[PDB]
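These notes are about the structure you will find just below.
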Amino acid sequence: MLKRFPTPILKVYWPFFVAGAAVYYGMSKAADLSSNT
Amino acid sequence: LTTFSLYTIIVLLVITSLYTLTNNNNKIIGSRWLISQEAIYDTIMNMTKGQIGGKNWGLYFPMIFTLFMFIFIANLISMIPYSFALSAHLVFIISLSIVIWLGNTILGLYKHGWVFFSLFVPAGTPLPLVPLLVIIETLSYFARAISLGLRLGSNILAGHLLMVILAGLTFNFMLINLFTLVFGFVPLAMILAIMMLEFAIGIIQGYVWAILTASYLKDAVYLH
Amino acid sequence: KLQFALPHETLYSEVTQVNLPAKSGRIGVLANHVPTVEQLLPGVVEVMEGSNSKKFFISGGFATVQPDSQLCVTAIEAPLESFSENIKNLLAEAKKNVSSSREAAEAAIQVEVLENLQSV
Amino acid sequence: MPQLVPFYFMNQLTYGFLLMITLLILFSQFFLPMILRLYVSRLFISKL
Amino acid sequence: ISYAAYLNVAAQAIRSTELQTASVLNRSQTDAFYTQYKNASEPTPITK
Amino acid sequence: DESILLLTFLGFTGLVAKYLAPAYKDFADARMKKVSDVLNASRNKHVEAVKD
Amino acid sequence: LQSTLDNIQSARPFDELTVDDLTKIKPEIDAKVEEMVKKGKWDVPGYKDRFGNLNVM
Amino acid sequence: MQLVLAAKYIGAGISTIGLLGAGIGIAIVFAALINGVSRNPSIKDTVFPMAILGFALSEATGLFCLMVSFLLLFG
Amino acid sequence: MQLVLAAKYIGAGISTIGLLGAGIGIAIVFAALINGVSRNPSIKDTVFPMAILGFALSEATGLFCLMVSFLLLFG
Amino acid sequence: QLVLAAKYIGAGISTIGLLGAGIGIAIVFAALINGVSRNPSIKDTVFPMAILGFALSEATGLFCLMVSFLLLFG
Amino acid sequence: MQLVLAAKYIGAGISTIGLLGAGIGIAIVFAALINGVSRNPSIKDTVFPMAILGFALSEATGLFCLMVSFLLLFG
Amino acid sequence: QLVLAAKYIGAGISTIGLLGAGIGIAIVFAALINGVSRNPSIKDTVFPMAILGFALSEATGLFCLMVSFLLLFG
Amino acid sequence: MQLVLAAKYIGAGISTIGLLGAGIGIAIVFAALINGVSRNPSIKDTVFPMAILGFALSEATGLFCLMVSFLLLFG
């Protein structure tokens, strides 16, 4: 059934991915401030 | 055991089955289940060919499609009368929305320099009120940041919580004897009407998600 | 009770439903309806007497529900199925006509009529 | 509400983003071109 | 634009399906000339 | 509490089996036919050309 | 041409037929699909002008 | 606590006010249906599912108020 | 004691405000009916069921409101 | 006494509910006039509609009014 | 202290009033759609995206309001 | 404390202001749909202006909301 | 003291109510712009600057209200 067709969406979707890494770090710090429960 | 993690896996397993076990022999006439996934594909093909309609409409069609299917399936999973929060874990949906907003702002900046901010002067208008219309254009630009996530999150969470609260009341309603359950069908019918509605408001929210983040992407991709 | 007429013909006529595209949007008339005068625009029209339906493509005219339930329809020339590939050839001409240009209004109207026929 | 204040935010968010990325790649490379394959094949047969 | 000119053109445009008969074409084609007058002094007959 | 919620879901699936499973059968059927008719028509079409 | 009639006689696709057999006999199928996947397009015009377009909208 | 419990019951009543907007909303969708159908006749087959949808969506905003009301009232 | 009883009597009153909306709503559906039927008298036989549906639903928003009023009024 | 106070204040609040019905009645009568003035002869059908519309509009207010009385009197 | 908890639940009730406007708003967009469709039934496919946009955008202000309510209630 | 209670009350009252913006947005879109159904074709000119009008109607509501957060946190 | 500090915050909250009228207001001007332009196709050259004036003026009542809200909150 399935067939892999490469999608070079890496350079296309580069600003989306950049926001994700920043938020990964930022939600950690927000979590750290709340985990001092 | 992390319930949220387990139901995210369950969503993944549902989606794999929809293009495999749904499909039955790579039919050229179309498998009965797989006919659904033709129609969804086409009404979103013609929607994002409509909405952004570039030469890269389809280049952002997978992104708009996995936001469709994620919300479409996770608003079946959240509808099970014995299942745990996903979208009602608001933090995943709102975080994802803010991420998409930041990835739009960055895309607009990347593609159109610092004259990306020329987007926020809306129209030719008298020069003494040109700066005002930048302040309350930029304000509206990151209102899209939280609006997109919070719309879906609130609807799914509130619906399930409403049903559960009415179910709990009907527990104490049925703790008044069966003669009250002569003419006592109406609160059950109210939860039923809501149960029909909660799938609906999730697919409508999924469509609203995917049409609005095509419109925002129209703004971000096409400067004016 | 319909009165549908044209100069050369007094086509069809009682007439149960008439469905019209007018400067009032689209209107359906069944029995007594309010006595109005409406400018008929170029139209795709269905006329039903019972469930039997006669289908007309219409050049615009005037429509008037009369206070006596006489639906006076006056038109110039028309059926939609008799009228209907040469319309695609005429479409190329009208686009060309818009290219050159009262001539502007003519060419614009031709494009409008072409669209309207193309709809059915 | 306790359900909207865990501290397991990053635990959740990691597994959550793993499901998203999986579906994105999965759609984009696998399942989307297989639907378009049906379309193009149907048209190629339609032509033939 | 003028209403009766609008309807006229619409009828004329309608005189162009492929099955069309001469009488239709004649009902929406005329080569007449309106002999413009004044007062006596008559501006020349211009094609209607 | 949650058994009431299951009664509502059970009612929901009852409505679905009345209306939707035959409707979706009809929908699926409709598409299956349309695709098939185009395909079999096209097969006929080239055969005419062969004979010509 | 007799053989051509015979070849249509011995196969009349009309229910199913794997798209893999169609790819194997016409790798152009997979080529056009791939070029579309690469372009960021998903319109097949004849699947719209001689097949439906399944949209409620 | 007598104050806090009283505050719940008062706050519940306040949320109940919101229902007025939804009530008017339902009528507005149906008013459009009646006007449109009276004009055209025949449009109704397409339009009737849309009219139900319009009622439901207006109602849904109402239900969000209703869950806050019930959260205080019952809960 | 006094606090709970007070909260009930105040909260009931507050709830009653929501009910006004449904009253206006009902009138809007009926208005559309009259105007519509004026425009085409023979649309009436189809439209009268539809109208009653719109009325009932507008009223229904009122029923839920009034229930909450009585729950606060009479426990 | 706080409980008695709550009754009299509470009664006032409930009185607000009636306003919607008063408006409602006006809207029905306005529609009657619009329909009648446009058609003339729709009237014989429309007259039972108008009375009905009055009654239903009034009724929602009436529910408010009885709640006002119940709190007022006790 | 009791005052704080009281204020949380009272404040929750108060905020909920803001939602009513959006509930009317949704209905208004659908009313326009219904009238537009009856006056031209072929407008629908271009209009359907704009209609959905209007539903969401109208709703959004109400959900911001509701979120403040949830900040008080849950928070 | 009374001050802590007071910020919770003040935040609640400010939130109601959003109501007007929600109505506002619907009024722009209603006119958009009506205009386009009249013309079949006004939309191209109208749509940029309409998005401006929506934004502005919404913006007023956001002023209410921003006061709510300034109260609640501050 | 505590009551006065409270009254500053509370007074600000109450003040914020006036803004709602401007929210509706800007929209009525833009709606009329759309309606006018849909009637003429061509009123717009006069009407667009005229409409921007109408927006600015309608917005202003909300802004006066907002100013008072800030004076109460911060002051």
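Numbering of chain J is taken from Swiss-Prot, so the residues present carry the numbers 2-75, in order.
Cβ atoms here come from the backbone N, Cα and C positions, even for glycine.
Among the natural variants that Swiss-Prot reports, J:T46 to L is described with the note: In strain: DS400/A3 and KL14-4A. All protein chains considered, the CB of J:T46 (variant position) has 15 other CB atoms within 10 Å. DSSP assigns J:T46 (variant position) to a helical segment in the three-state reduction.
The natural variant J:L53 to F is recorded by Swiss-Prot, whose note states: In strain: DS400/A3, DS401 and oligomycin-resistant mutant. In this chain, no residue six or more apart from J:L53 (variant position) has a CB-CB distance below 8 Å. Classification of J:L53 (variant position) by DSSP places it within a helix.
The note that Swiss-Prot attaches to the natural variant J:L57 to V is: In oligomycin-resistant mutant and cross-resistance to venturicidin. Long-range Cβ proximity for J:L57 (variant position), meaning a same-chain Cβ under 8 A and a gap of 6 or more residues, is found for J:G25.
Within 10 Å of the C-beta of J:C65 (variant position) there are 28 other C-beta atoms, taking all protein chains into account. Annotation of the natural variant J:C65 to S in Swiss-Prot: In oligomycin-resistant mutant.
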Any idea what the Cα distance is from J:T46 (variant position) over to J:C65 (variant position), rounded to a whole Å? 31
